[PDB]
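The next block holds one structure in the form of structure tokens; read it before the comments.
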Amino acid sequence: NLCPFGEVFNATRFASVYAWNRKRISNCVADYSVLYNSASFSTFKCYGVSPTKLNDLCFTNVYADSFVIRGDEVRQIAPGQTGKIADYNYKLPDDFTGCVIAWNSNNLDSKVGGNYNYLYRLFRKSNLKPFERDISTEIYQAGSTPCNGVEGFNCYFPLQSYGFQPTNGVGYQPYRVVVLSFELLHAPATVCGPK
Amino acid sequence: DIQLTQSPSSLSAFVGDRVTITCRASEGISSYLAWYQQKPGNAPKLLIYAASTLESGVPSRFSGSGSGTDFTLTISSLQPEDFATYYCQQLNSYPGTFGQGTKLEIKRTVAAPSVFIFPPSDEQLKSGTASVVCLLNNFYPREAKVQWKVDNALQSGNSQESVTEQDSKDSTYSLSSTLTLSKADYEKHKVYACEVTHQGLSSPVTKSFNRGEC
Amino acid sequence: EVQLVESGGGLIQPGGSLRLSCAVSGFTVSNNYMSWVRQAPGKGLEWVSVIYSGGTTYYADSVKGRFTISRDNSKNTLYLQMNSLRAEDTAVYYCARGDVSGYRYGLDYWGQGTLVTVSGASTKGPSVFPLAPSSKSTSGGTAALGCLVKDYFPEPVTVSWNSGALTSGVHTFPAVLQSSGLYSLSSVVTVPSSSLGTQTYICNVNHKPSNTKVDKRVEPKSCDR
Ligand SMILES: *[C@@H]1O[C@H](CO)[C@@H](O)[C@H](O)[C@H]1NC(C)=O
């Protein structure tokens, strides 16, 4: 009964970071060695866990979050970071326990002319709390007069398209990111490594 | 980092001319580019954003195009109020690098400068310094070269230049260059000269004097 | 009617501190990306810093550790605390609405600007010297004469000829900043060489910072024996 990591990492389509995807991994045997022993990732950072010791560990549940961001934004998917992504799209807690895995996806997510399907929230009055997902498309009021759903002066559409083209500098190319959260509650452990 | 090369540095045009200003990014920045206009003594004004979106209130004659590395600002029919400096700006990443700028000046026929050289005054010499001045008067285009020579040694590193704004009546420029030496150095030589290179001159013009009315 | 009004600029010595303010009306500062951009005399534009509505701040590498952007939601005002000021920080500082990274809208509204001068130079009135017309080179044509307005601080100076009666042919040049930190400027006028013996030419130089008012008679140079 293997954990369906293949469904998460090898998904034909990833979510936009503002509407990041969460998959609750539970009741399965998890071989994390298929991930660590893979020359496919540019980023593989773990927090509160050793990456090689993951196969010895047992968790209540594991969460697999996934989205697409720029290469220069992958550094914001870590505890204690600021920026448009950490502040208005996907926020990790300071006591984060889990892994952050990223890889270049220029061959899949960039289009000759611009993709436009991948978005990010550009306007938000306040920063997100950790693991908050805001999918509101309400017109952003930058002044004193209400917008009333009409894009215009001091009334912006809150989301912005990435517009990924294969002629972008590496730090501006699309990157697929999978964040694995490790949950440890006073309840039975449903996700254990191979025994 | 991303470098923006804006070209040309200066452009000559008439009211009614179609003008194109170019901007070239060192890497693909998709449509993250803006265009600004700035008049002397004034804050910049946004013309175009998101590479090709005309900012509200900006006249239809201004238009931007491009995506990736190569961008252009077009002014389909110059109006008198469009003679200004124009800047491109990348909005892809910090530090939001601006281009070097393009000054859009009035086109005029070529005019050679009248060259005058002024020795240091006796009053100035009393206080220990000597300023030698070279004036290049009412010329067009702005491109001029001033070469100082002291006893035929080409001087480098001891002169400073200033140019006027293009004249509101005859569309010319004027230029002043000052060669600064100590009084002791000034008295160690005889021939002081400035050689001028300009498109309106068939060959360089040299104005000179010999220290001590010699 | 969008309005951005900067204040707080002025003369300051290297190593000193200064706070700029920017009172805003027409949009809510706390709800917008607000930037500081600066322009050194005769140079281009340079973005300085940004504050996000959420609180995040970014700076240009040249101002990191010395400048702090902040705001006051209640006064709809933006601030820039400038510590350890250097001569290079001499620029006109503009507050503008917008950001410069993944923000396609650009900087749509800018204030009038505030000039910050970072210099250790002492305020000094200029010395005024004549640029005597070449009397030896007279040909029944055009002569040039002038005034060298040397070693003054700060800007500006005003130059007039014959108390305003001589205006045509006059070119007062932009001042240049010398390596001593003082300014120097020249004002020239082209006149008919036939008038060098019958017409008096005087440049009237005014430097308000030092309360200096100098009138200089410019005459063709005389012989020696
Ligand atoms: C994704 O597909 C590749 C190619 O078949 C495979 O090597 C890899 O193990 C798959 N990933 C997972 C987690 O199943």
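We number chain A the way Swiss-Prot does; in order, the residues shown are 334-528.
Per deposition record, X-ray crystallography, 2.2 Å.
Heads up, the Cβ atoms here are built off N, Cα and C, so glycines get one too.
The domain 'BetaCoV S1-CTD' annotation in Swiss-Prot covers A:334-527.
Recorded in Swiss-Prot as a natural variant, A:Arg346 to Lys carries the remark: In strain: Mu/B.1.621. According to DSSP, A:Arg346 (variant position) is assigned to coil rather than to any helix or strand. The C-beta environment of A:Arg346 (variant position), restricted to residues of the same chain at least 6 apart in sequence and closer than 8 Å, is empty.
Annotation of the natural variant A:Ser371 to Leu in Swiss-Prot: In strain: Omicron/BA.1; the original residue is retained in the structure shown. In this chain, none of the residues that are 6 or more apart from A:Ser371 (variant position) has a CB less than 8 Å from its CB.
Under its natural variant annotations, Swiss-Prot gives A:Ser371 to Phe the following note: In strain: Omicron/BA.2, Omicron/BA.2.12.1, Omicron/BA.2.75, Omicron/BA.4, Omicron/BA.5, Omicron/BQ.1.1, Omicron/XBB.1.5, Omicron/EG.5.1.
The number of other CB atoms found within 10 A of the CB of A:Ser373 (variant position), across every protein chain shown, is 10. Here Swiss-Prot notes a natural variant, A:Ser373 to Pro, with the remark: In strain: Omicron/BA.1, Omicron/BA.2, Omicron/BA.2.12.1, Omicron/BA.2.75, Omicron/BA.4, Omicron/BA.5, Omicron/BQ.1.1, Omicron/XBB.1.5, Omicron/EG.5.1.
According to Swiss-Prot, the naturally occurring change A:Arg408 to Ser is described as follows: In strain: Omicron/BA.2, Omicron/BA.2.12.1, Omicron/BA.2.75, Omicron/BA.4, Omicron/BA.5, Omicron/BQ.1.1, Omicron/XBB.1.5, Omicron/EG.5.1. Around A:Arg408 (variant position), the same-chain residues six or more apart in sequence whose CB sits under 8 Å from its CB are A:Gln414, listed in sequence order.
One mutagenesis experiment catalogued in Swiss-Prot, A:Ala475 to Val, is accompanied by this note: Increased resistance to neutralizing antibodies. The Cβ of A:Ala475 (mutagenesis position) has A:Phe456, A:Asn487, A:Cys488, A:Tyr489 as same-chain neighbours under 8 Å, each 6 or more residues away in sequence.
If you draw a 10 Å sphere around the CB of A:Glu484 (mutagenesis position), it holds 10 other CB atoms from the protein chains shown. Quoted from Swiss-Prot for the published mutagenesis A:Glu484 to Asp: Increased replication in human TMEM106B overexpressing cells.
When Cβ atoms from all protein chains are considered, those within 10 Å of A:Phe490 (variant position) total 15, not counting its own. In this structure, A:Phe490 (variant position) belongs to neither helix nor strand by DSSP; it is coil. Quoted from Swiss-Prot, the note on natural variant A:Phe490 to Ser is: In strain: Lambda/C.37, Omicron/BQ.1.1, Omicron/XBB.1.5, Omicron/EG.5.1.
Among the sequence features in Swiss-Prot, the mutagenesis site A:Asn501 to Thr is noted as follows: Reduced host ACE2-binding affinity in vitro. For A:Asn501 (mutagenesis position), other Cβ atoms within 10 Å of its Cβ number 23.
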Rounding to whole Å, the Cα atoms of A:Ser373 (variant position) and A:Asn501 (mutagenesis position) are apart by 21
Three-class DSSP assignment, A:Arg408 (variant position), comes back as helix
As a whole number of Å, the Cα atom of A:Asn501 (mutagenesis position) is distant from the Cα atom of A:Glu484 (mutagenesis position) by 29
Filtering the recorded positions A:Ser371, A:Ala475, A:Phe490, A:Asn501 for a C-beta under 8 angstroms from chain B leaves A:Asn501
Near chain C at Cβ under 8 Å, of the listed recorded positions A:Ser371, A:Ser373, A:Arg408, A:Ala475, A:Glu484, we get A:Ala475
Quick note, A:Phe490 (variant position) and A:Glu484 (mutagenesis position): C-alpha atoms separated, nearest Å, by 6
